[PDB]
Amino acid sequence: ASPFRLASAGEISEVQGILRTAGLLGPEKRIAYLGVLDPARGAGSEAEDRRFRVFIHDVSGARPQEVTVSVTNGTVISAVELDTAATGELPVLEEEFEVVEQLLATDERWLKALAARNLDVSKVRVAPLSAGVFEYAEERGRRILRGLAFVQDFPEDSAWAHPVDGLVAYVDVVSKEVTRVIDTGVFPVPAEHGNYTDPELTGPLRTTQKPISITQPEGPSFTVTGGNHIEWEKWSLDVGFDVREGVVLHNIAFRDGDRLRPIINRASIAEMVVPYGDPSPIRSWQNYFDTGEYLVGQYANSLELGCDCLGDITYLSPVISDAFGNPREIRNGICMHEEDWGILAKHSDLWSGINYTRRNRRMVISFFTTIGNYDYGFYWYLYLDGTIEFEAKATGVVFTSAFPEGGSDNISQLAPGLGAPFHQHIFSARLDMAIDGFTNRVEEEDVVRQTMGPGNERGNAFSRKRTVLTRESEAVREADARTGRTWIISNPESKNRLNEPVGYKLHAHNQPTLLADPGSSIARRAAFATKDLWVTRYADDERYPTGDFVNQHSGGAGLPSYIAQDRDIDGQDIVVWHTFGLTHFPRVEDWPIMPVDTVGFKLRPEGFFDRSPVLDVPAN
Ligand SMILES: [Cu+2]
């Protein structure tokens, strides 16, 4: 009954029939993106209208379309042709991935390059990578992938241990032709294997680990109704799933006594960029927008009980569309469970004789995606005390290269002759705020040091200041860890019992933002990654910080273009965009498979409640 329910297999079949009956989904058509649209802004929005947005690719070379359909009417609402040279190519299709290796295997330049290295072509895997926008005019308007080669000594061999440096090819995957093959010289192919299930590398497994059993003999404390609506320890929200963004959180709210108080209207990771910092021509074009170009949702893993998710697990199995409009189920794609989180609050009072201890808990919503060599886990946490946290967990196999004789300033060595180029993993969280409702404002809070003098005679005082961001043109902010900079999102029209505006404080990790030169191609396509915090006035069509079509787009779209409208944000329907990321200088311990590293952010209440909201937690 809820308009935020997950898309069903039946709705996706219906979309397929509608597009077919309308003549839009012929044999040469492919769905490159399909997802449900959010309900438009309407406090009394009654008539449900499940609409879906579709990107339709044409394998014949015809122009692609963006289409919106109403499954709640059986009709097509809109259909537009796209000029991809102007506004960007569609996201990469899964079936295009393998074409790169097969096209290259019959190309004379490629085989000549392999023969000079004594490589057997049937043993050479090609990683199909997004192309970006650089100095090649012939690529404009065409759908291009680039390919780097790795040797697989046998079918179960880890190819990442054997990169073929000095070689790269570009491929047009619509016309199926190899545009270029570049060979800058031969490097030895690193010989050691990186097979982390081979007993000769692992040695005998440990026998010292005894089991940890986590059970809930009365089942979990949260309830799921309507497929995806969660209630847990005064929290209320809907778990959505989009093939591009992955897990999305809707209608995050908290039951403060009698009333349900909104906090966040929609929360998602709206983009993710991985820029590489190796200046070699073989790799200096390498940047993937895993969300915008590949769609992290469609590579979600099925999560195995006891290995990926431990405890009393409730699963969601979201449904997406394949390239032809048939429903595909991701079995066990989302884990939800609650977990113990240590002491919540504690005090032993000498004067009163009362000893008081309460334990904390968090609700966990997670999924895991695999893109080529990388694996990323996405974790949302909700705590008893009203804190919201996001955590990214990065693992997988590092992207490799040769390690040059004589060292490198932009690559680290993992093994004899084997290198790993420096790179970043940078995320953009889109937080459509609704602190006690939709009239919100953002203030920047800095610590203020005070000078010893009159009024401060002992030189101990210190303070803080808050600056209201009133217009979009002044709402592009950077971190300042040294002055304890945070940002407060408040509602100036909703006051707590002390007559203060209610609010939430955003705590950033203050990791470095995009390191590339501001004149570079990647600084233009990933402009959002150059600043820690952006605030925009809400609009229906401003969904992604890089725009709708990231693949091979020239740059500037998204946030810098939104901000230029200079709209009023002082007490309005606003959206916060937080950039945060990992700067990865790979280490020996990352090889042959890398332990998890983490980055994230959190929001804590700042005078939102009238007192601690966990006074009613029992002792247990
Ligand atoms: Cu990394």
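Chain A is numbered as in Swiss-Prot; shown residues: 9-628, in order.
Placement of Cβ uses the backbone N, Cα and C atoms for every residue, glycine included.
Record features, source Swiss-Prot:
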type: BINDING; residues: 296-307, 379-384; note: substrate binding site
type: ACT_SITE; residues: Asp298; note: active site, proton acceptor
type: MUTAGEN; residues: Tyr382 to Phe; note: Loss of activity
type: ACT_SITE; residues: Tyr382; note: active site, schiff-base intermediate with substrate
type: BINDING; residues: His431, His433, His592; note: Cu cation binding site
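Feature map: Swiss-Prot annotations on the structure.
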residue : record                 : DSSP (3 states)
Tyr296  : substrate binding site : strand
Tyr302  : substrate binding site : helix
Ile379  : substrate binding site : strand
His431  : Cu cation binding site : strand
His592  : Cu cation binding site : strand
Near ligand 1, which of the recorded positions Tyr296, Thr299, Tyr302, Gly305, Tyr382 are found, taking a Cβ distance under 6 A to any of its atoms?
none
Around the Cβ of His431 (Cu cation binding site), the count of other Cβ atoms that are within 10 Å:
24
Looking at the binding-site residues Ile379, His431, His592, which ones sit with their CA no more than 10 Å from the CA of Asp298 (active site, proton acceptor)?
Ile379
Which whole-number value in Å describes the distance between the Cα atoms of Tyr296 (substrate binding site) and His592 (Cu cation binding site)?
15
Using a 10 Å cut-off, grab the number of neighbouring Cβ atoms around the Cβ of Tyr382 (mutagenesis position), all chains included.
19
Do you know offhand how many angstrom separate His431 (Cu cation binding site) and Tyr302 (substrate binding site) by C-alpha?
18
May I have the list of same-chain residues other than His431, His433, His592 whose Cβ is within 8 Å of the Cβ centroid of the recorded Cu cation site, in sequence order?
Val282, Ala402, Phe430, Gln432, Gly589, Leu590, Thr591
Nearest to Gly305 (substrate binding site) in three-dimensional space, by Cα, is which of the recorded positions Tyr382, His433, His592?
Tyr382
If you measure from the Cα of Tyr302 (substrate binding site), which of the recorded positions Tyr382, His433, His592 is the nearest?
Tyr382
